[PDB]
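These notes concern the structure reproduced below.
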Amino acid sequence: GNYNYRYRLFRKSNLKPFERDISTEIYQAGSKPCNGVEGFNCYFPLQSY
Amino acid sequence: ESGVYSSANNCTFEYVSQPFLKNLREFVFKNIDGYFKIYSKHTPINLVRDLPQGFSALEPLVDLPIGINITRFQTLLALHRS
Ligand SMILES: *[C@@H]1O[C@H](CO)[C@@H](O[C@@H]2O[C@H](CO)[C@@H](O)[C@H](O)[C@H]2NC(C)=O)[C@H](O)[C@H]1NC(C)=O
Ligand SMILES: *[C@@H]1O[C@H](CO)[C@@H](O[C@@H]2O[C@H](CO)[C@@H](O)[C@H](O)[C@H]2NC(C)=O)[C@H](O)[C@H]1NC(C)=O
């Protein structure tokens, strides 16, 4: 299983054409402020295949 | 060149070209669709304080194929540190 091929899953909004995002930060999936603590309603967008 | 940059991480783009510079120097910077456009013009100014009365066009100077979500900018000086 090659897990090096990962990609971003969650983001605040969409992308303008032809640009790249390298923000490796927790994404808040709900009303719980992650504040660098992860947990519920908080996910790491980068996941592999 | 050691102004402020101290933790320059791995990055993508570098470029070098000719230098630009009572000199009225006008520049236009635009960012459209991951493209950076720079127009420039240099004139000999003879007015005291503010912009003069007249008309002068600006020629295109450089284009860059780099996509950045630019929102702010600042000017760089070279003070007499001595
Ligand atoms: C080269 O760029 C990559 C792209 O971000 C860096 O990868 C991660 O960078 C963050 C810092 O924002 C680190 O916390 C991670 O540990 C890095 N992931 C790794 C190393 O697998 C990478 O750090 C950059 N290279 C260097 C030497 O900084
Ligand atoms: C470029 O960066 C700015 C940084 O503020 C982004 O502006 C924020 O975008 C988020 C996206 O949901 C909004 O929730 C904030 O309210 C915005 N803040 C401000 C001050 O505008 C902007 O979206 C970025 N451009 C992109 C991602 O294309």
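Per Swiss-Prot, chain A residues shown: 447-495, in order.
Header entry for method reads electron microscopy, 2.9 Å.
The backbone N, Cα and C atoms fix where each Cβ goes, and this holds for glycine too.
Taken from Swiss-Prot as is:
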type    : residues    : note
MUTAGEN : A:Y453 to F : Decreased HLA binding to NF9 epitope. Increased binding affinity to human ACE2
VARIANT : A:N460 to K : In strain: Omicron/BA.2.75, Omicron/BQ.1.1, Omicron/XBB.1.5, Omicron/EG.5.1
MUTAGEN : A:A475 to V : Increased resistance to neutralizing antibodies
VARIANT : A:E484 to A : In strain: Omicron/BA.1, Omicron/BA.2, Omicron/BA.2.12.1, Omicron/BA.2.75, Omicron/BA.4, Omicron/BA.5, Omicron/BQ.1.1, Omicron/XBB.1.5, Omicron/EG.5.1
VARIANT : A:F486 to V : In strain: Omicron/BA.4, Omicron/BA.5, Omicron/BQ.1.1
VARIANT : A:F490 to S : In strain: Lambda/C.37, Omicron/BQ.1.1, Omicron/XBB.1.5, Omicron/EG.5.1
MUTAGEN : A:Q493 to N : Reduced host ACE2-binding affinity in vitro
VARIANT : A:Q493 to R : In strain: Omicron/BA.1, Omicron/BA.2, Omicron/BA.2.12.1
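Where Swiss-Prot records a feature, it is marked here on the structure.
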{"residue": "A:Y453", "record": "mutagenesis position", "contacts (Cβ under 8 Å, 6+ apart)": "A:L492, A:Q493, A:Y495"}
{"residue": "A:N460", "record": "variant position", "contacts (Cβ under 8 Å, 6+ apart)": "none"}
{"residue": "A:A475", "record": "mutagenesis position", "contacts (Cβ under 8 Å, 6+ apart)": "A:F456, A:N487, A:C488, A:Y489"}
{"residue": "A:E484", "record": "variant position", "contacts (Cβ under 8 Å, 6+ apart)": "A:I472, A:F490"}
{"residue": "A:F486", "record": "variant position", "contacts (Cβ under 8 Å, 6+ apart)": "A:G476, A:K478"}
A:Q493 (mutagenesis position), number of other Cβ atoms within 10 Å: 12
Number of Cβ atoms other than its own within 10 Å, given for A:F490 (variant position): 14
